[PDB]
Amino acid sequence: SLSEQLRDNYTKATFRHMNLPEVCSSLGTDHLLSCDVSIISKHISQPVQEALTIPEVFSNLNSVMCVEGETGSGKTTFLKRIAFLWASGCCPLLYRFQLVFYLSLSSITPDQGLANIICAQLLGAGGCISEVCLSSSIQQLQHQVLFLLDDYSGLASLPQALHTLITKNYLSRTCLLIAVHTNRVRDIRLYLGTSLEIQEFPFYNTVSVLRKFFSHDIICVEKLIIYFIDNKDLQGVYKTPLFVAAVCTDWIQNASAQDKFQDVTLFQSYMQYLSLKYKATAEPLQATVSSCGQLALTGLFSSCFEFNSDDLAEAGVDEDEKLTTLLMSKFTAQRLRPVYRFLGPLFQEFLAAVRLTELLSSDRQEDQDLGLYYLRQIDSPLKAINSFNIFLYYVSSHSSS
Amino acid sequence: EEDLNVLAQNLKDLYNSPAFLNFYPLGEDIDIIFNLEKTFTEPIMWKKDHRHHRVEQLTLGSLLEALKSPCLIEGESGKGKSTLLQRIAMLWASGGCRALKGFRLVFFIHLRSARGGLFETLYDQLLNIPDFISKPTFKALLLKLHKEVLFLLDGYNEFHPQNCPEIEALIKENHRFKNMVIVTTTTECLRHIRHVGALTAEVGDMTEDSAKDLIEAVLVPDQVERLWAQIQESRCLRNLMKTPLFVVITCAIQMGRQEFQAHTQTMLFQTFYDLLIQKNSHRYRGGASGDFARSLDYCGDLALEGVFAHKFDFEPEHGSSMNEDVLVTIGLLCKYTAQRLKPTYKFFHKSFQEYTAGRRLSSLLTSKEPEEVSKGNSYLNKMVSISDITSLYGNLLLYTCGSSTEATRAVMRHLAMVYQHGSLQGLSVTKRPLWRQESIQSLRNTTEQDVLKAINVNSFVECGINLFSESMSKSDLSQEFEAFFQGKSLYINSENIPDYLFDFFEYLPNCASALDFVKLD
Amino acid sequence: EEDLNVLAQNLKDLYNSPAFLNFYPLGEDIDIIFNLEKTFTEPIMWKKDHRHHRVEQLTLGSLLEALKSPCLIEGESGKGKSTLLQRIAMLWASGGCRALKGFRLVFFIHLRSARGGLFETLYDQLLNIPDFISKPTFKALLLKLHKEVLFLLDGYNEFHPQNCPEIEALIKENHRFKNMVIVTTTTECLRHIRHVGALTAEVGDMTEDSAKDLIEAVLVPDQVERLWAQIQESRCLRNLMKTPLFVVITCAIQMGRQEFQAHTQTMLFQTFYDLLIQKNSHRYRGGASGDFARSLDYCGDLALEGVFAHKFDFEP
């Protein structure tokens, strides 16, 4: 009867809601009204194993598993996807999965188990059934229990039954999922069989979202697809499919792109969303913008892209601000000194354009001597057409003069 | 029996855990691949004796077939034989051998972190013991079964008997237990246990085909193929394949996307050295009483005083072995409290000690103290015979120049002046491509010893170009190397030419402008 | 009897332990081979008398055939006759002799480290005594059996009676026990016990053929052959073969890989001298009251005043 109560509760209809139409707030879901991504399934001893799909996750399920992506975006969309479409039952293994458990651990470290967070962020966890007797209901029907665990990266050993469940994952013969970023895959790696990577397919996903949500205006969609072969590296900038809401506000909330559709308006609007999302003062949020801007100055300085993690004199401290901001990350497996990676290698040049207007219309002590310094390191006119076309066309935004 | 059936059932099925099957093969700091399915190969072993003789080359299964409790297993430093022991318990959870199938109780503990009572320490890493299985039921059950009981005990290098005297009693006083126990440790405190136990065996080296299985197991075949081409060039590196840890580091640096072939071998010794500094930074708390760099200076002075005076065994007097046992406690060299009056202290590899004197030598050329730099020039003053530099000091100054750019210039100042040949009658050529020995070759010069002088000078130039190639100071000291090989010849066999000659004409062709000749085969 | 059957069964089968069969023949400091299967030879013995006369050259089995409790066995310095006693208890665990087979209780203790009560001191090195076998069951059992009871007592050179007065009572007052007891010690404090006990015998020298068995037992035949060629040159070294400890050191130095033939005989006396300094550095705490080198100077002055004035007995 506990399984009947929780089965009746986990089919929640208002559970569908996502801020992917944040201020646009279009009347629609994100599965029947939005497309999907795929799985880069990677083995632990470095073969890139397969690229499975979402029912292919269901075929050979993993008893404990980690995925990488973007929080707020696809990973929690994948977990709430599993629960909300688990309230549907169409796949020929569905309706026979027993107890999923959605959990985001970025808020809490509440040194207490199931009744704390099921009674806290959800309805309740039962009082006649004890919290360990609820854990006994876990550990008496283990074989079909599915977990949707999120963000060990903001978690320590402080929750008791949680962290002792994760460190003793045999003692519940269950399926465990977790959605930690690529900064802290190493703490999950002791308890992994395979790694899963979320990756956008910007061949079709961006034109599916901008198709379905913007059938109101389709001539600029013609501008988009003709722009896809005038600029054949359009896949080289569309690197996260659920942070295209800045593009969504840059069609319905900023109609200027309808007559000005090239790249710098688009990811200028993405950068403006990065100012709007996590709206704050001149903290090292802003010095993470400028300091990763001079990480981008080191990026195009000696044409180094996958970094060395030696010279953190540019940005350095409070890595939670730079990965939470998500302008960079680091390497997963062993290196001698591990290697930083970007969401987009050419997007880094737009970060250096933000660095260039920061080094163009600000304090004139030595800052514009740094922008003047690298701006004089690029002093050849035949390089100027192509390199100054792309990079200085990224500079063609930000009109401060 | 139902207690043993349920609990032993969940322990038979418990030992396929991914944490039980995977760890970090360089300690705890770096995210590194391990897999008992893949990383495990078959290492060689040796059945020991009272004479410490390598009697029978034991494999894993042959060690299982030759069971003598207490099973004493010892080996080298930094091995991590929990690969072996967790392979044993894992194949016990998977049906490995019939002799493994005959067991019922198989345990395994880190002695480096074991604490509390035996019921509690086994409860510290199982946690699945209800109140219904009591501690007299536990220990009286272990003494009750008495034959199918088996323990895997590892980590005596950091075991402390005050954490659990019951485990130390299980080691020593087996007569009050008489259960099947297996102890695995190094030679750091092997003298404390050895006389008690019956079985004694060592883990030997690693074969090049099992190393081939390990390299081909965990990496893309391009890095395996060209890294393996670096393996099948250097004979010294083929001597270095007698331990898995170098193989882990070579499968660690080249792991990535590109041929990182700048790591010739001197960066491999630097990565191994500083990587053991990383693993043993605060594992053994480094230098607990007296700091860490002092003991580093002690190890380097053992390398200089050893190698320069041609000493490679190390038996200091009793009482003065403090920093000796500090450095063995870290894991620099192997101590030996074996069948010898005063205990033996030596490095696991001779040319590795030569690397220790190399980086020690460049380190004493590094600082601004004139006494250590000019004293390093006095270490250079132990080389006046150029043939003995090729026979002994070749890998030393090779590692010294390859380790840093600063020591290279002092090697230029000293070896630019030294010209005296030295021994040639006791240093005739052992192997040569000069397989034709005519009398017309004796009619060129009747003095064969002058031809041996030409072999001494040409092999000295081989040490010079190999020195500059391993140095990788690719475009800096061009006037000095050009002023070096003037008045020097060059013998080249055209039938075997490696690519560092291409690097030689590539980087500094003015040195080839300043040569004398090439006798070309 | 079931208590004696189970406990005495596990003690009959307990005494083949590798720690019970192997030790360090030069004390505790150096990893040195011992094996009762191999290192044990047959030493010579002498049945003593009130005139201290070497009456009958007793072997081991002939000493077993001539049982007189309390069996007093004495010998030379640094011998380590736990080879002999653990050979006796080991062959009792292996079926050595019929007279050994007639026993039921065989014990052995280091008197140099024995402490606590007798039930507790025997519990200190057995640890397999449950609560069901009580201490009046223990001692009343030992006095109860009264004929098949046998003790091997060794290490009186460092015995202290305040550690256990019951063991010293087992030595002296045998009439309140009347169990078969064997005491083995040196002549350091033999005067304290000798008048009480009945049997007295000494361990004599070592024969050159048993020494040949010991050298040929534990070493490669090259070192045995050429070291034995050094033995069959010096007649003085053939006088030095009358003790096993020199034979241990000669089978220790040449043990290795090479003919270490620089150790002619003066390095042998230096190795024996400084090796006894090593073994008796803090075994007897060296010089406890007054330092060690002062007593070294005293021994050397006894040697100079003795040898230079041609004096070789020493009765101050």
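Here chain B follows Swiss-Prot for its numbers: 95-615, in order, are the residues you see.
Using the three backbone atoms N, Cα and C, a Cβ is placed for every residue, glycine included.
Residues or ranges marked as ATP binding site by Swiss-Prot on the basis of experimental evidence: B:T135, B:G172, B:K173, B:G174, B:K175, B:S176, B:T177, B:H443. The number of other CB atoms found within 10 A of the CB of B:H443 (mutagenesis position), across every protein chain shown, is 17.
Here Swiss-Prot flags B:163-476 as domain 'NACHT'.
According to Swiss-Prot, the mutagenesis experiment B:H443 to L carries this note: Constitutively active. Following the DSSP three-state reduction, the secondary structure of B:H443 (mutagenesis position) is coil.
Under the heading of mutagenesis, Swiss-Prot lists B:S533 to A and annotates it as follows: Abolishes phosphorylation and prevents activation of caspase-1 and pyroptosis in response to S.typhimurium. In the three-state DSSP reading, B:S533 (mutagenesis position) counts as coil.
Applying an 8 A CB threshold to same-chain residues 6 or more apart, the list for B:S533 (mutagenesis position) is empty. According to Swiss-Prot, the experimentally introduced change B:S533 to D is described as follows: Mimics phosphorylation; causes rapid macrophage pyroptosis without infection.
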Worksheet item: If you run the three-state DSSP split on B:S176 (ATP binding site), which class comes out?
Response: helix
Practice prompt. Round to the nearest Å and give the CA-to-CA distance linking B:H443 (mutagenesis position) with B:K175 (ATP binding site).
Written response: 20
Worksheet item: So which one is it: of the binding-site residues B:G172, B:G174, which has the fewest other Cβ atoms within 10 Å?
Response: B:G174
Discussion item. Return the count of C-beta atoms lying within 10 angstroms of the C-beta of B:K175 (ATP binding site), excluding that atom itself.
Written reply: 19
Response to the item:
Cβ neighbour count (10 Å, all chains) around B:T177 (ATP binding site) is 19
Worksheet item: Within 10 Å of the Cβ of B:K173 (ATP binding site), how many other Cβ atoms are there?
Response: 17
Worksheet entry | Local backbone state of B:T135 (ATP binding site), from DSSP in three classes | coil
Item to complete: Would you measure the largest Cα separation among B:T135, B:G172, B:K173, B:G174, B:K175, B:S176, B:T177, B:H443 for the ATP site and round it to whole Å?
Response: 24
Practice prompt. Name, in the order they occur in the sequence, the residues of the same chain whose CB lies under 8 A from the CB of B:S176 (ATP binding site) and which sit 6 or more residues away.
Written response: B:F117, B:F202, B:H204, B:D248
Fill in: Other CB atoms, at most 10 A from the CB of B:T135 (ATP binding site)
17
